[PDB]
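Here it is, the structure in full.
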Amino acid sequence: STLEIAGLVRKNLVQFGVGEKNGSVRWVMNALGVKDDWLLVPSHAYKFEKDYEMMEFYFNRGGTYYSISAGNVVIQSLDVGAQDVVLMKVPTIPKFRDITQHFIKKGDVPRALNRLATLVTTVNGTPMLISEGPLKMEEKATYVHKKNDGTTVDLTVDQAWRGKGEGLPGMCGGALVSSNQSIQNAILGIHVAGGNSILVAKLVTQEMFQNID
Ligand SMILES: *CC(=O)N[C@H](C(=O)N[C@@H](Cc1ccccc1)C(N)=O)C(C)C
């Protein structure tokens, strides 16, 4: 069921933020733990930050804020090319139950298309279940996002799910869960962009997780 997989996801979902070691943490979005001390994180969560010298990355896992210096982080790529979502290790993080196998197999991708799906996320504290779909897919495209005073955010994302939907900023980093019960309501990828009633998630497959250990 969708709920069952939403279940697994919620337990592994954390808030991701940036801040100085002894300063205010600025929560930017979500990150999803996948096993051990490894999480999936949209590169956009820190990629436009200015100062890496004194930037710690924060993860809120059960009301406690665990952290690691950007200078000390071990970051692993999911596949070749682009890199909009990476794998990050946070050695002091309370370990996640391995949900790697709930991730869709590359050859199963066509089974998620043209079905609805559910974006399982958080908006400051509050977890939500946002309906989307039916899902489309694009090898390459440039997508609209949120920032209203100096510069908007359009993102060229490769291998991306796109689903009609209405969301809110802060949703990025949440996981997309297929309603297709024949592929076990597989996690399809990570939400990376939301604008114009379209929701975009980078595809993340079971296979990409072979490159961590
Ligand atoms: C797509 C996305 O997540 N955008 C970010 C955003 O606007 N975040 C929220 C705050 C937040 C933090 C942690 C968990 C959920 C929500 C916000 N209204 O600033 C953006 C920072 C890229």
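Residues displayed in chain A correspond, in order, to Swiss-Prot positions 1520-1732.
Keep in mind that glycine also has a Cβ here, set from the backbone N, Cα and C atoms.
The active site, for protease 3C activity annotation in Swiss-Prot covers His1563, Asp1603, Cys1691. Swiss-Prot lists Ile1524 to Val among its natural variants, and the accompanying note reads: In strain: HM175/43c. The natural variant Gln1620 to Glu is recorded by Swiss-Prot, whose note states: In strain: HM175/18f and HM175/24a. Here Swiss-Prot notes a natural variant, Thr1675 to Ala, with the remark: In strain: HM175/43c.
Quick one: where do these features end up spatially?
When secondary structure is read from DSSP and collapsed to three states, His1563 (active site, for protease 3C activity) falls in the helix class.
A coil conformation is recorded for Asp1603 (active site, for protease 3C activity) in the three-state DSSP classification, outside any helix or strand. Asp1603 (active site, for protease 3C activity) is surrounded by 22 other CB atoms, counting those within 10 A of its CB over all protein chains shown.
Within the same chain, residues at least 6 positions away in sequence whose Cβ sits under 8 Å from that of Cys1691 (active site, for protease 3C activity) are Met1548, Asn1549, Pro1561, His1563, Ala1564, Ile1709, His1710, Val1711, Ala1712, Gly1713.
Cβ neighbours of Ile1524 (variant position) (same chain, under 8 Å, six or more residues apart in sequence): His1621, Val1639, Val1696, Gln1703, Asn1704, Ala1705, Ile1706. Taken residue by residue with DSSP, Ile1524 (variant position) is part of a helix.
In the three-state DSSP classification, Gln1620 (variant position) falls within a helix. Take the CB of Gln1620 (variant position) and look out to 10 A: across all protein chains shown you find 13 other CB atoms.
Taking a C-beta cut-off of under 8 Å and a sequence gap of six or more, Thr1675 (variant position) has these contacts in its own chain: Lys1659, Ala1660, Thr1661, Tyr1662.
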Based on a Cβ-to-ligand 1 distance below 6 Å, what subset of the recorded positions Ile1524, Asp1603, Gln1620, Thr1675, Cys1691 would you report?
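Cβ < 6 Å from ligand 1, in sequence order: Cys1691.
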Measuring Cα to Cα, how far is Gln1620 (variant position) from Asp1603 (active site, for protease 3C activity) in Å?
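For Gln1620 (variant position) versus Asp1603 (active site, for protease 3C activity), the Cα atoms are 21 Å apart.
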